Number of protein chains: 2
Amino acid sequence: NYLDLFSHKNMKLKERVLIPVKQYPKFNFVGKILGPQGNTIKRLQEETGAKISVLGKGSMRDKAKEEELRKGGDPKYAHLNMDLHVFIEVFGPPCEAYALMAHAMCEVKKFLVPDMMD
Amino acid sequence: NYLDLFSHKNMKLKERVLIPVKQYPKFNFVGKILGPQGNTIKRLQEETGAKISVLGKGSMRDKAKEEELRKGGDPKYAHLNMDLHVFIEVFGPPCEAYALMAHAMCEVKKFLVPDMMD
C-alpha cells in the first residue's frame, strides 16, 4: 500500500477509458485512433511511452470477424464483449509512471473528446 | 472500474510516499519539505495543485507533542503511528488528475531523493 521510491519493483498504472460512443454516435473513433494500418496508435504509443490498445465491441470494425473470434471461446479475445474502450498501461518508478500515464491520458482525451475547444 | 470522460464525478488519486529515512538516516526531510513556518509545503501545493501532507512518526519533530496527541486517542492523530511519509491527494477529471499527480509526485521526488543527479 505505501510507495517506496527505492523499491526494486516498478509500479504499474492501468486505466480503461470508455470511447464515448454515447455522446458521439456517428464519429469513427476506432479509425481515427488506429490510423492507416495502425500508424496513429503506433506513433501515439511511441510519443507517450505507454501501451495503448483499443478493446471491446467494435474495436476491430468487422462485425463478422469479431463474432467469429468471440464464438471461438479463446480467452485472448474475451474483451470483445466489453464496452468499447481504450486501455492504457504504463510501468516505471512512481514519478515516471504517473508522468507517462498523464501524457497518454491527455493525448487520448484529444481523441475521445474530438470537439474540445483546441 | 471503467473511466468515463463525461462522468459528472471527479476522480481521486492518492499516494503515500515513504520518506526514505532508511537510506538517508541523517537528512532532515521534514524540515526541508515543510519549510520555515510551512512556506515550502504551502508553495509546493500551490505550484503543483495537489494536497500534500507530511504524516507519520516524526512528522511534527517534537517527540513530546507527538507522544501526547497519540496517547489522547483522538483519531485525527492516528497517523502518528505510521512510517513517516508524504501523502499526495488530487482530484479532477482523468487527464487533469493524472497531470497533477505527476507534477506533485515528481516535485516530491526531488525532496525525497536529495542527492539525485540534478
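Residues displayed in chain B correspond, in order, to Swiss-Prot positions 144-261.
Any Cβ shown, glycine's included, is placed from N, Cα and C.
Residue counts for the domain 'KH' (B:171-197) under DSSP (helix as H, G, I; strand as E, B; rest coil) come to 19 helix, 4 strand, 4 coil. Summarising the annotation, Swiss-Prot assigns domain 'KH' to B:171-197 and lists sequence analysis as the type of evidence.
According to Swiss-Prot, the mutagenesis experiment B:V229 to F carries the annotation: Disrupts binding to poly(A). Decreased binding to the BCL2L1 mRNA. Loss of function in BCL2L1 splicing. Changed nuclear localization. The Cβ of B:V229 (mutagenesis position) has 26 other Cβ atoms within 10 Å, all protein chains considered.
The annotation that Swiss-Prot gives for the mutagenesis experiment B:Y241 to E reads: Fails to influence alternative splicing of CD44, NRXN2 and NRXN3. Residues within less than 8 Å, Cβ to Cβ, of B:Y241 (mutagenesis position) and separated from it by at least 6 positions along the same chain comprise B:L156. According to DSSP, B:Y241 (mutagenesis position) is assigned to a helical segment.
When secondary structure is read from DSSP and collapsed to three states, B:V229 (mutagenesis position) falls in the strand class.
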